Amino acid sequence: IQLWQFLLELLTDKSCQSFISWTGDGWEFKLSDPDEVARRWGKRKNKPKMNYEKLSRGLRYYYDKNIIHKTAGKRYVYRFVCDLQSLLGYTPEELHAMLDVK
Amino acid sequence: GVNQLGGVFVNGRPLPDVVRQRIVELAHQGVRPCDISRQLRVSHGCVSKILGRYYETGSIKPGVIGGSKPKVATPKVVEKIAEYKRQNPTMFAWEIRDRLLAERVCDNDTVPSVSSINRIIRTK
Amino acid sequence: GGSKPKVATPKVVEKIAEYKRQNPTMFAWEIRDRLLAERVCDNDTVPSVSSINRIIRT
DNA sequence: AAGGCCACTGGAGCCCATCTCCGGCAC
DNA sequence: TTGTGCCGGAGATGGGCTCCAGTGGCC
């Protein structure tokens, strides 16, 4: 599994909303608890030494692949820029509703 | 498949020689590996491997894929079969199988099958 | 005529499918780990990581 | 008896998607 | 900055994949 997909998995699971959630603005999301997110990624890939520093580098790696962009002026805020609509078959507002996004 | 750089690739297969040549040529011309990776749409790890191998070997050729090493056709077992045939050209494969055991060159697990013994006879 | 299974036995092939049932996020080496711990295969009968992925593809 | 036939194995090398270490730059 | 936060280069990893030498019942 790829990092961007893993985050999507977390973002479409209500029980994970205390550490990662949609901001409501399109496909923008926030790592409310960046360290919990890094820990789970480390567990999913069997990488005991994963940490936010490396997770963060992983996100920077997506910048020019036009998969994910980082929102300026804030910390822990990113935005999927690939066309999730086509992949998921859902619209942003539409998916947020299925997950009860404030 | 399509990698994250948008490049078409065949999982498990070597990058076509023509692309391999272009990677070496672009680096030769001064293009940064990260730029070669992005422009040709090849993972930087692959570009890194190809270039590293080229500076070290002079070749753009990928390694040899596939195959396996002998399991029963051990170097000693093979020489023993040859020694048996030289001693008695008419000895049969199953009789060879029996002498390999009777002399303990093989266990009931190591001993080559009749097919293998003849195959060994035929080839090496 | 070709050959018959030596490790991809119907029993091992069924357990692998069962392990993929519990959690598809398993790596090949992990299937080999449980397939070995639950004593479903002998350390000399356990499929290689390559076989396990071959079994999964088939 | 030996040879043709071929499903089955596992390790070889492959590219990918990171993992990891680290230098740059702005302040 | 003897630092913090963000960016991005490239050798190291190791996963599933295709390959294929090697093997062994069968006729």
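Residue numbering for chain A follows Swiss-Prot, covering 335-436 in order.
Every residue, even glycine, has its Cβ placed from backbone N, Cα and C.
Annotated features in Swiss-Prot:
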MUTAGEN   A:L429 to A  Reduced autoinhibition
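A:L429 (mutagenesis position) carries a helical DSSP state (H, G or I). Listed in sequence order, the residues of the same chain lying 6 or more apart from A:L429 (mutagenesis position) and placing their CB within less than 8 Å of its CB are A:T346, A:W356, A:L422.
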